[PDB]
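Let me begin by presenting the structure, written as structure tokens, before commenting on it.
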Amino acid sequence: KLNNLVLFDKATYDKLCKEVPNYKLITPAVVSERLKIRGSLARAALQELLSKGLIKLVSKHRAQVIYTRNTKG
Amino acid sequence: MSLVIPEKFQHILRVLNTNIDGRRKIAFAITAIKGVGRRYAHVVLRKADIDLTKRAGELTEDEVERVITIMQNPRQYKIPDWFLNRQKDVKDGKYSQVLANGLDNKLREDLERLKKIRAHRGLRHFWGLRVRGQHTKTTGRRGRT
Amino acid sequence: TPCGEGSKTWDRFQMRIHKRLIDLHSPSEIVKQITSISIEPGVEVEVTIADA
Amino acid sequence: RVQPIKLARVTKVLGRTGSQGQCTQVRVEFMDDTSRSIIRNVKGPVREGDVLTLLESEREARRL
Amino acid sequence: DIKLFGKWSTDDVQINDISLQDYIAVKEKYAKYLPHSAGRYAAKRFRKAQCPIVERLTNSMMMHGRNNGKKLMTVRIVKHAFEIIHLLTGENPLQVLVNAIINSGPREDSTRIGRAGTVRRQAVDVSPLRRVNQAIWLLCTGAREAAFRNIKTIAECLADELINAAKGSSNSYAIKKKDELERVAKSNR
Amino acid sequence: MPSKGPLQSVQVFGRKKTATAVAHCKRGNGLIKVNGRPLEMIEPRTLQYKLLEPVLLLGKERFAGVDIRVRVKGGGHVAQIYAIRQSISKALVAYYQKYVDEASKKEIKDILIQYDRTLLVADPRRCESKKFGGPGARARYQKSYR
Amino acid sequence: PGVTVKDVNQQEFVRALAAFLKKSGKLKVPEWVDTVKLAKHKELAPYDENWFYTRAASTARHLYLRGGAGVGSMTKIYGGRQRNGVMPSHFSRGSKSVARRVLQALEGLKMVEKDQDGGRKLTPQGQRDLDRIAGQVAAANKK
Amino acid sequence: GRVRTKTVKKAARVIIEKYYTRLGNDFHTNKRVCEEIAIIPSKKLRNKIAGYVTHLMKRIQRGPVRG
Amino acid sequence: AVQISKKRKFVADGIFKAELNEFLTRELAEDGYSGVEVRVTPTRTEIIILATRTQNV
Amino acid sequence: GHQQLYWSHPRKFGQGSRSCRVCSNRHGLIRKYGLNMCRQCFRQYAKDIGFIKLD
RNA sequence: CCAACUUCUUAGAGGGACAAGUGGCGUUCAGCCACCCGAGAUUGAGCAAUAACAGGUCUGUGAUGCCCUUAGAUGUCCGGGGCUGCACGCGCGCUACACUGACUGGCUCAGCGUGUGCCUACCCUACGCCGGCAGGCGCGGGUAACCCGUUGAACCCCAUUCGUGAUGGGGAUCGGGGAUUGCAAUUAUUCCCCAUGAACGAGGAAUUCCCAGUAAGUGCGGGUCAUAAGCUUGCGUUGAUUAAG
Ligand SMILES: [Mg+2]
Ligand SMILES: [Mg+2]
């Protein structure tokens, strides 16, 4: 119910790049409570997963950046 | 860029007498030092030629040594004169930023100076009163009993 | 109120003064008899210097 | 015991009631016949001729 | 045909209850591009019912003073939230919004200025505008009190409470508390 | 160069609360801009669909013979887009009562009246002055008794 | 086609011209540039470390739309809302000697001239290349 | 709030009693007649009298009013 | 020399008017005063009293 | 007496040197537009100046 | 005349709305409820009776009765101090408790109004050049729809950083320095800088104000003003949730 962690270990980063580009709603507020990171690396790492091409960008607003799962078939 | 971490990451650092937090970033991690405020911290770092967006436990000891060195004697690193704590100090006539137990040293020293020669400011520090001419009839109740 | 007692009332005096502007290319001598047509207390007329 | 949550259209509104001007008597009709018509009360503003749905249909009217 | 916020047209949407078609205004006569207009709705009564529900949701969202006239700031709360809604579901968000209005509007409550049996005693019915008023009030409130101390945005907390209230699971605030109105109305029936 | 048809044009205003905005519109070929800059390059951009809105439910290509341009003066950020939304709406309505038939003007006024009448009526509500005993016009200072 | 400055997005036209002046290193940047706080209605230093180029890009563009702007006028347009702590917030003026130094630095860059009256306009050499890069940034809106 | 004070009704009755041969059930002509034939100190009570004049046109064309 | 603003022109001759009203009240009260009336020209100004007993003034 | 310091405290700036031009109080006076009358009986002469209220 | 005109702006006149028109109710009375047309189908305020109150004010007034005091004067002036003193209680208010936010930067919108004085010294400020800031000088304009001023107001809008932590929320307290007003700043005038970083997690009983450009948010200007607004009186801006009993 208190402090999270910045700067990923090995155990959450492979958990990131195996299922976080799979599900449909993906947002820095989501993966800073479904994971055990706090945010501002939610914003940092999910920016570069848009830089790779594992997900799609939709909204891009300053209060709210919203991604989605990528084209499957 | 830090996708996982490098090999060593201080949980806490250790700077003057303060163990600054290791998960903050340096612009707001060294503000735990009494004497390094929210404004002085950015200026020391910009004179330290660093990248501001790096976090706390991922500075090497050469970075930590050079950050402490610039905030220790800032008068020679081209930091201007009315940016410092002790501008024209009342015992020596010099200019210094004070950052330690020496901050609280020179804090009480002027308190006991005024208490010695019995100035009106020093008498209200010797009492539990307000100093900067505030009213006392209705405010500040929870200092006294 | 002349004193402080009462129920916090306010009177809003105001004075709305009107002003109009007229040009002439007249010879500047007959403006004296233009001034000399009517006494008319409530107005205030002013004649510009004739030097343009 | 188990009632269908039955909806009902209103005829003439019978003016305010409820000691604060909060409740309105409305005289509903039960959407299936106009012969069956109970007088009831709602809160909130009405607009004569609309449709409102009774969670349980017959309890009481306002009389002492 | 008019595509509220540029997309999500309003022909496939169907209001299920007969009791609320004359009070929910999703149809083509009252469908716009974005919910912001020179209103004039509490001049004469009963014209807050042909005000469209996207406008009536974005008016009831800026509430507590520090956000009290910020209407260009709550219109994007709803603009983003429809896209979060569309991705978790795949449905037209106006359809799932009016399912939330149907299912969060109560049917019974009680009224008494005397001898508080619980609080109010004599259980009454409800007109089909006050259940629309209390639909939008419960939804905007629960989206607010569940995002006050949270990393979660108001846009996601709005979106995932009314798709949680349109299904109906007592996990959204507008369902778990509306039942307590209908429990306490049966308790002094 | 004035060689053909000098000044076949009108200049038509629209208002909200202080914000006036007068649309000068000539004969030409499909150009719409406000204070110099285009309609899609406009400041708020959250209200984007309600200032290019007469263009939508009338038609860009159909109504592309006019070269509307607007100057705006006074108001706020929201009132200055309702003022141009009113202005360019009733500009080409007023451009049609002067140069083509009113059968066509009623043909577009049919669109611009059943769709939220405020595009060519000036919304009359205004500032409504403060009074001398409260923080505003209606509200009052807090009364105490004990 | 012919695209002027007025039909381009101008939040990022400023980003275009700031990147232009940063790479064309002919701007007389002051020595005190990293400890400035920018106009005492705010309590932190500017976040962008090369902030002097985006202030220069901005004050050239506002000078394009308004002739006769002086150092008093530029501080009335970069001012903001000073929070007074426990007292209510108010408007306050910008910083004068960041406005004076940036107009003098653009005059070394030959993109601003003085006037018959007081104030400053920009020279035709000045406007011809912020129209040239305005065409580039409207083309880079596609590109 | 429509209810018309005694000076509106009394002065409109002395028109219709005395100038009935000039009046009709048009508002905008009776407004011009009452302007010309009465002395009315302001415009608002002028057409507030003239409206009650047109009301009594449809009233005394039916039957014996106090007429 | 230099002249003053039109806003304080009008309050100055209004307060000129109010001052000699009060003095000519205090003088001519026993002699049927009943006010004054002023006319300013760019010459001799002319103030007419409105006394009821014009013999006693 | 001894004229060097009879009236020597400097009546300049400050409300000990403003006064009413009618009525000779130093409190509440209105120095707007050069009126310099007392608050309490500006209201007397307010019509003699020509300041009507709203009607 | 090396052009016309008044839409926008400012006034002045006149017009315009009357419950007029159409249904429905009502004694087919007074009138009410709906619509259509229309900018508007109740704009907002001022004045405001009869008779009173032992209401307040002699500290506003050369309004004033009576009493008191009048030179070791309750007159008046000068200097210092006080009206700001604090175990506490109450009333107006301001800023907050954050992420619907705080930063840092871009970006664009106002209106009401005020300005150099008879005594009375001192006004509003453009521009230029010094200063990291408040500020300092030189140089103009303005007795004002002529200049400040197209009053580039804040909120809001767009990106950046921050991540639910009494935190980059909050900024009380307090040390040291720097300027300005002034005859004089101590018991800090105000402003600036650096540092210090307190309670405070939405508030019990109770209680206030308000129903449309309203509440509320948000700044601006008059008053006081040598220096000065958390007050007051006005102005615009953004703009509603509830109700027609
Ligand atoms: Mg007195
Ligand atoms: Mg938070």
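All chain I residue numbers match Swiss-Prot; in order, they span 2-58.
Quick check of the header: electron microscopy, 3.1 Å.
Cβ coordinates are placed from backbone N, Cα and C, and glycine is handled just like the others.
Here the residue is the original one, while Swiss-Prot reports the published mutagenesis I:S6 to A with the comment No effect on phosphorylation by CDK1. Greatly reduced phosphorylation by PRKCD. Abolishes phosphorylation by PRKCD; when associated with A-221. In sequence order, the list of same-chain residues 6 or more apart from I:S6 (mutagenesis position) whose Cβ falls under 8 Å from its Cβ is empty.
In the shown protein chains, 17 other C-beta atoms lie within 10 A of the C-beta of I:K18 (mutagenesis position). One mutagenesis experiment named in Swiss-Prot is I:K18 to R, and its note says No effect on sumoylation. Abolishes sumoylation; when associated with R-214 and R-230.
I:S35 (mutagenesis position) carries neither a helix nor a strand DSSP state and counts as coil. Quoted from Swiss-Prot, the note on mutagenesis experiment I:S35 to A is: No effect on phosphorylation by PRKCD.
Among the mutagenesis experiments that Swiss-Prot reports, I:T42 to A is described with the note: Abolishes phosphorylation by MAPK and translocation to the nucleus following exposure of cells to hydrogen peroxide. No effect on phosphorylation by CDK1 or PRKCD. According to its DSSP assignment, I:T42 (mutagenesis position) is coil. Same-chain residues at least 6 positions away in sequence with a Cβ under 8 Å from that of I:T42 (mutagenesis position) are not found in this chain.
According to Swiss-Prot, the experimentally introduced change I:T42 to D is described as follows: Phosphomimetic mutant which is detected exclusively in the nucleus.
With respect to their backbone Cα atoms, I:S35 (mutagenesis position) and I:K18 (mutagenesis position) stand 14 Å from each other. Under the three-state DSSP scheme, I:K18 (mutagenesis position) falls in the helix class. Its Cβ taken as reference, I:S35 (mutagenesis position) is surrounded by 12 other Cβ atoms within 10 Å in the chains shown.
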